[PDB]
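First the structure, in the form of structure tokens, and then the observations on it.
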Amino acid sequence: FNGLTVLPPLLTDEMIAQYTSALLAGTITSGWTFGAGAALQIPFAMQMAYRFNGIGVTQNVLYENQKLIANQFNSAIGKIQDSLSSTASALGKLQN
Amino acid sequence: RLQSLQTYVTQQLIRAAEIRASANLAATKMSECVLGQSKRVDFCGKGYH
Amino acid sequence: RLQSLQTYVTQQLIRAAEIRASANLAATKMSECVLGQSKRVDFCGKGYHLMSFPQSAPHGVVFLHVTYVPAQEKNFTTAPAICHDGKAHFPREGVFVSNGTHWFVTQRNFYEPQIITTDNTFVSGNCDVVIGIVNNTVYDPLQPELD
Amino acid sequence: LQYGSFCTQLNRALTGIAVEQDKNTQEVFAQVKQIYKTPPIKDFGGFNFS
Amino acid sequence: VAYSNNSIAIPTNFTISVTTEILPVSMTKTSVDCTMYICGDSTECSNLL
């Protein structure tokens, strides 16, 4: 009010969520291919097998353990809700 | 008042350079961690990314 | 006049730090994109990086980045493995693909279909565990080389 | 007005910061030319993204 | 994206693309004789400075 103003950002939080949504959908439908060219579909377990090769693990180690690997991923995403809903100091870097 | 305002704008420029450095790192993690699989150790979390 | 000169020198110090960040990034692209081949996504242009050439500019550098971009995609049916003989087969390199009738193995980034053989594949375990596995022949070249 | 350029200089600086906030956000989030939709059948091999 | 549990897209050709990236490396080196800026060779101003 003392000659001081806040200008709005160009992108809305809705538009940031739409970009973020496109980045998720690209990665889960097409792996890294949308990062370099057109999005090429690949099955998701088939993409996780390429990720296991990328860390020197043989892709049969994914396919033979696929349900366990999916459960460990699903359980670890549950811990993100539990952590963020419980904590007060993770987002301290943004609140600062 | 001018001294106060020069001080504010100088803190803001120094603070904006920290946010630019942070956003450059974020944009690089968007390319290398979300749009790729990084082999760079501890760039995309702990363990093999 | 002294307040004016302090204002100038402070803005020059802050501006110099942006140039130093930009120059450190330019030096890093000279190392990782001109002197090597980077596997870092988007670090040396868009596409898969082949090489970069530097060109000198006034107070700057231009990198001409050469990339490979995949261009004319076709849909295929695909499987994680082939069931052959109770044995589950996986590709050593590449991926199993079907043209709608015949199964092949191809490299991942350029369609070059090959007959699925014990040279292209490795075996691990059996048909019980792999989700989405398909029944097919896997050729062995040693058998007809003897016969 | 006896102080000359100091206000125009301070406003140019704050305007430059404000334009950089949009650039920063654009370089982080505008990394795709296409808005990808996720398929209506979520058959991702047992991995759950909801 | 035309996603399913058994569909893959594979490129049958490529393009070789060349893109330009421009980076600032330096700025012009500007010195000031601060006494000559403030005082313009007035000894009277130089003694005050």
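Residue numbering for chain C follows Swiss-Prot; the residues present correspond to positions 1000-1146, in that order.
According to its header, this structure was worked out by electron microscopy, 2.6 Å.
Cβ from N, Cα, C; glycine included.
In Swiss-Prot, the entry for natural variant C:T1027 to I states: In strain: Gamma/P.1. The structure shown retains the original residue. Counting every protein chain shown, the Cβ of C:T1027 (variant position) has 13 other Cβ atoms within 10 Å.
Look at C:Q1071 (variant position): DSSP puts it in coil. Natural sequence variation is annotated in Swiss-Prot for C:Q1071 to H, with the remark: In strain: Kappa/B.1.617.1.
Every protein chain shown contributes to the tally, and the Cβ of C:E1092 (variant position) ends up with 10 other Cβ atoms within 10 Å. According to Swiss-Prot, the naturally occurring change C:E1092 to K is described as follows: In strain: Theta/P.3.
If you draw a 10 Å sphere around the CB of C:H1101 (variant position), it holds 11 other CB atoms from the protein chains shown. Under the heading of natural variants, Swiss-Prot lists C:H1101 to Y and annotates it as follows: In strain: Theta/P.3.
Taking Cβ-Cβ distances under 8 Å and a sequence separation of 6 or more, the neighbours of C:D1118 (variant position) in its chain are C:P1140. One natural variant catalogued in Swiss-Prot, C:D1118 to H, is accompanied by this note: In strain: Alpha/B.1.1.7.
Here the CA atom of C:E1092 (variant position) lies 32 Å from the CA atom of C:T1027 (variant position). Taking only the Cα positions, the spacing between C:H1101 (variant position) and C:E1092 (variant position) is 19 angstrom. Put simply, C:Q1071 (variant position) is 21 Å from C:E1092 (variant position) when counted between their Cα atoms.
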